[PDB]
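Read through the structure below, which is laid out as structure tokens, and then see the notes.
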Amino acid sequence: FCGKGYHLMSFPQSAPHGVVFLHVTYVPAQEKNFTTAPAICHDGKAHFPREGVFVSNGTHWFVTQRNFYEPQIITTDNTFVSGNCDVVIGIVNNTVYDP
Amino acid sequence: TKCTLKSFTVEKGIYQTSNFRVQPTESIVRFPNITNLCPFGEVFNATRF
Amino acid sequence: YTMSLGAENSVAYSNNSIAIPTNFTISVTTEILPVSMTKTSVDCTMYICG
Amino acid sequence: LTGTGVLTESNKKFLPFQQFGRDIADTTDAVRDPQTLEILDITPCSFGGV
Amino acid sequence: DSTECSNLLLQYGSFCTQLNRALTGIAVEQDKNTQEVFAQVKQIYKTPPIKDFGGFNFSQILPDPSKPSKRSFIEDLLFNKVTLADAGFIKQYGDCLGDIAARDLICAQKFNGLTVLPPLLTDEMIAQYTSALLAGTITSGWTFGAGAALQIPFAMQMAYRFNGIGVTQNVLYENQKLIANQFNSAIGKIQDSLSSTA
Ligand SMILES: *[C@@H]1O[C@H](CO)[C@@H](O[C@@H]2O[C@H](CO)[C@@H](O)[C@H](O)[C@H]2NC(C)=O)[C@H](O)[C@H]1NC(C)=O
Ligand SMILES: *[C@@H]1O[C@H](CO)[C@@H](O[C@@H]2O[C@H](CO)[C@@H](O)[C@H](O)[C@H]2NC(C)=O)[C@H](O)[C@H]1NC(C)=O
Ligand SMILES: *[C@@H]1O[C@H](CO)[C@@H](O[C@@H]2O[C@H](CO)[C@@H](O)[C@H](O)[C@H]2NC(C)=O)[C@H](O)[C@H]1NC(C)=O
Ligand SMILES: *[C@@H]1O[C@H](CO)[C@@H](O[C@@H]2O[C@H](CO)[C@@H](O)[C@H](O)[C@H]2NC(C)=O)[C@H](O)[C@H]1NC(C)=O
Ligand SMILES: *[C@@H]1O[C@H](CO)[C@@H](O[C@@H]2O[C@H](CO)[C@@H](O)[C@H](O)[C@H]2NC(C)=O)[C@H](O)[C@H]1NC(C)=O
Ligand SMILES: *[C@@H]1O[C@H](CO)[C@@H](O)[C@H](O)[C@H]1NC(C)=O
Ligand SMILES: *[C@@H]1O[C@H](CO)[C@@H](O)[C@H](O)[C@H]1NC(C)=O
Ligand SMILES: *[C@@H]1O[C@H](CO)[C@@H](O)[C@H](O)[C@H]1NC(C)=O
Ligand SMILES: *[C@@H]1O[C@H](CO)[C@@H](O)[C@H](O)[C@H]1NC(C)=O
């Protein structure tokens, strides 16, 4: 609607019989593949991400926001628990570290 | 404005009005300086056509 | 020529794979949009009579 | 050529075989006066820009 | 068939030229309408082979590569339902009234000058835009036109879209099979409704 990428700002400028918008937008680049999971079964209970997604680098699991790779250690503050892990399809086994 | 809108009540705003204000009172005729009469006697009253 | 529909590229879909960016660019683009046109009117007495 | 309007002095130049002037081709603007050979341009009496 | 066609053109040509400039502006407006509806994102994504859509059966809207046409099943039903010029006017016109992509010069003669201009976007190019929109949507979600489409599993996109309506992801991930079955049943009821000739 207001430029390619994620919109941030738009600056109007007057123009002969019109207006010119200077759209300042966020264009992502240098993407990386990651092995992702919907939830994590720890201690017999499923942990779902409060914000972001569960991805893995090598054999270590982190939670990151979707639009930028910021690896954060999986924490009980970062996740929420709902039910058991027998019902979630695609759940992986990992530990949820507590502060 | 009333004659342009064909109504005795006009509303608030601007209105473009056609000309009714000026009427010509004098007429001028300008012809070339010609004195002699045309020879229609030669054309019309010739002995033989 | 034929009209270009867009940039040809492919994306690899998998049930356990995601793509997350590691960098970004801040891009300023210009979009030009007309707002008004030339306001014109006709004068009736000059148009009809002259 | 009969009409109703106002005349001004014009800076136009006429060829010797030309008598009337029509830049818009539906209104006679410039004319050559028959007695004095000055060229007078005719604008309408109606000031409709009101 | 006038003998004095040049004089008739000199006396009445600019009137028809203005009217034809109005009709051409209308036709260009129709082309801009088609572009602003279908060509919002000018990126063409190839249709993926059907592989792990989370139980969501998209085969009726996502087009098959086996057919020579780019259309899908539901699209085929939509174009088969609306026959062009299937109206009383067809008997007099001979289908000259609408674009069959085969209209010939004889139709202009029948309509006294009136011609039907073909659209700028071929129905193949509209079906390709629709297929690119579908493939990009299913594969990526919101990152489609943001540039650099970022692959994501469809279940996680559905979890994010439940987060959009204020429902936690556990509702989806506990009831994924039920939601997929409901979606497939709704798609089947739409197909049967389009196939019912109503
Ligand atoms: C994935 O990335 C994380 C974060 O960089 C790695 O975790 C750290 O890696 C460094 C270098 O290997 C170690 O010195 C730290 O002790 C690690 N800390 C943690 C959180 O364990 C992680 O090793 C990477 N995994 C793989 C296998 O690539
Ligand atoms: C996650 O770990 C649990 C054990 O903590 C696994 O559950 C066991 O899996 C083995 C092999 O399938 C079975 O023989 C046991 O009967 C299971 N025990 C339980 C507690 O159910 C579970 O399969 C692992 N899941 C993943 C994704 O690897
Ligand atoms: C992301 O890309 C930007 C450029 O778009 C990189 O910025 C450059 O950083 C290097 C090293 O610090 C400088 O030498 C360049 O002058 C910078 N260029 C610009 C455009 O400012 C940035 O480092 C990249 N980040 C990653 C992680 O690749
Ligand atoms: C999605 O549903 C369609 C039907 O709407 C499935 O197509 C059927 O495939 C089966 C064989 O598996 C045939 O017996 C049917 O006759 C097919 N119907 C039609 C009209 O094609 C399609 O296989 C389903 N997709 C998946 C993978 O579940
Ligand atoms: C909510 O309603 C849905 C149907 O809209 C129920 O789903 C059915 O569940 C029963 C029992 O598990 C199954 O026999 C049916 O096959 C399901 N139907 C569908 C469409 O999948 C669901 O159980 C209801 N939930 C509650 C708590 O009432
Ligand atoms: C991600 O994986 C696909 C297929 O495995 C590959 O085509 C693509 O280049 C990969 N991207 C990165 C950034 O590794
Ligand atoms: C992804 O697909 C592969 C191949 O069908 C399958 O083995 C795997 O279990 C699937 N994973 C999930 C989470 O659906
Ligand atoms: C036309 O000629 C006749 C013959 O001389 C003459 O009697 C008459 O007056 C003339 N009429 C005019 C108008 O000159
Ligand atoms: C026309 O004749 C009048 C009367 O003698 C004279 O005043 C005027 O100058 C003449 N105009 C010419 C010769 O252009």
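All chain D residue numbers match Swiss-Prot; in order, they span 546-595.
Structure determined by electron microscopy, 3.0 Å.
For all residues, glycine too, the Cβ spot is worked out from N, Cα and C.
According to Swiss-Prot, the natural variant D:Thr547 to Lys carries this note: In strain: Omicron/BA.1. Under the three-state DSSP scheme, D:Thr547 (variant position) falls in the coil class. Less than 8 angstroms from the CB of D:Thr547 (variant position) sits no same-chain residue that is six or more residues away.
The natural variant D:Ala570 to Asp is recorded by Swiss-Prot, whose note states: In strain: Alpha/B.1.1.7. Here D:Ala570 (variant position) comes close to no residue that lies at least six apart in sequence on the same chain with a C-beta under 8 angstroms from its C-beta.
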